[PDB]
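The block underneath contains the structure these notes are about, expressed in structure tokens.
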Amino acid sequence: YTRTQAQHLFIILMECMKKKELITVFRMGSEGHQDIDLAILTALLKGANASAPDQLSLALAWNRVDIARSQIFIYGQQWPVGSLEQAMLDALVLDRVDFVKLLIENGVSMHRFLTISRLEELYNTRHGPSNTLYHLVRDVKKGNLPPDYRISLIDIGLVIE
Amino acid sequence: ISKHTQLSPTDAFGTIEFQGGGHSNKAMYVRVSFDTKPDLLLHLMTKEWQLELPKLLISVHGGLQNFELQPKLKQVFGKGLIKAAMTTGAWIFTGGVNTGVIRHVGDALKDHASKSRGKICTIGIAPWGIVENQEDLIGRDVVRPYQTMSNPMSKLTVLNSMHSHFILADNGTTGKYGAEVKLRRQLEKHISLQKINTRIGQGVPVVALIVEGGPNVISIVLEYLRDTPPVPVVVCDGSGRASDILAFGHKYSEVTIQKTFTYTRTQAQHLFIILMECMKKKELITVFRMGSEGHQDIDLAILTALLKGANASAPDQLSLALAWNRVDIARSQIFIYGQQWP
């Protein structure tokens, strides 16, 4: 394949196999990773060398609940204090029902999570589909609404009434 | 110290709500001393909790350390245990804390409640000194919230959800086991002698299920086999712990240099004397193997062991099968060639 045995790329090959921690091999009909999409996505979590909250954030951004179920939520992951709460908040803003269900199943309690400030933040988000809440708030206030107005829970009570 | 503790009255009983996973699970709980008489415990379990007398008792023993089971084995084990405990009115005695085989029983119960009706009377007898929150549970006869989230650095473990009732036994210590084995054995002995509704004279059958294990599982198996009424046991081969060692020892009954597993204090310390005593009383040991042998179903393995292990006559086996409302067990075991009915 090359210029006989006189020319070889074995030095480069042995350097690559010395750094074989990142190399992933997909073998058809083999032990693990029979799917290409699973082989690619699982390599991005191990190869990132980040913490569990960062892996959960990546899986939440990719909207892949099976990757987080089979890799991130495993035996003894040692989540930092206050990480699952922020993960639940991010999944709640981005309209990720599967991730909310998975996080509720995997430890978080909605009674301690939901506070007045968190609900206020949830009512003033931008990540999500279109909604007519701002028009209703403007209509209840009879106009004269300053730009970049934070919607308080009192206005939400008024619009509910 | 030499157990110089204050004999104060109990101050924590009622119902706990497991805030956490996506289930609305209630669980009665009391805290009692480890010297409590089994008669009062049975009285409280029968009248204060409105639990009818069981037709069967299943005792689960396993390793304290959190092990993992391979796939395609824990699924059939859980399905068989759930089917045996649901088709028959029975109680399941477990450790209670979310460690070891108790987690397997918990997920087996979790996977059953999502597809079928009915409830299983799972009872956890756990020491009081290992709960992650000794507080937040002291409300007498009132609902107490409980959190299922676990912190690995807390050096304790959380109470396992999907359990119907809890019996918390304390000897005054905190952070150590050994405060519930004697009480659990005494309660099993007292409920075994309790009389079933049939007027033949037979009591509640008791079986033992062994998954994983350790240096003390062989001892508890031996003390089960040495009881005045013998208690049949059922072990599994795919666990890898002393249950697997006992399953291997089931082959070639009655090889001593094969005991070196780097699991005890070299070859100088061995449990082979109690192991060979158990294998000498191997007439009641039952091994469940997938594909290699018969009895591929856990519920069939448990129920058929209770008829052979009872060592009673055919009318008593028929009465037991009638009480359990299992017609297939009576069809396949009791009604065979040459049974000599009185």
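Shown for chain B, in order and in Swiss-Prot numbering: 127-325, 351-405, 420-507.
Per deposition record, electron microscopy, 3.1 Å.
Every residue, even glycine, has its Cβ placed from backbone N, Cα and C.
Swiss-Prot lists B:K198 to A, P or G among its mutagenesis entries, and the accompanying note reads: Reduces calmodulin-binding by more than 50%. Mapped onto three states, the DSSP output places B:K198 (mutagenesis position) in coil.
What Swiss-Prot says about the mutagenesis result for B:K200 to A, P or G is this: Reduces calmodulin-binding by more than 50%. For B:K200 (mutagenesis position), the same-chain residues that are 6 or more apart in sequence and have a Cβ closer than 8 Å to its Cβ are B:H230, B:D233, B:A234.
According to its DSSP assignment, B:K205 (mutagenesis position) is helical. Around the Cβ of B:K205 (mutagenesis position), the number of neighbouring Cβ atoms within 10 Å comes to 16. Recorded in Swiss-Prot as a mutagenesis result, B:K205 to A, P or G carries the remark: Reduces calmodulin-binding by more than 50%.
Cβ environment of B:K198 (mutagenesis position): B:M455 lie under 8 Å away, each six or more residues apart in the same chain.
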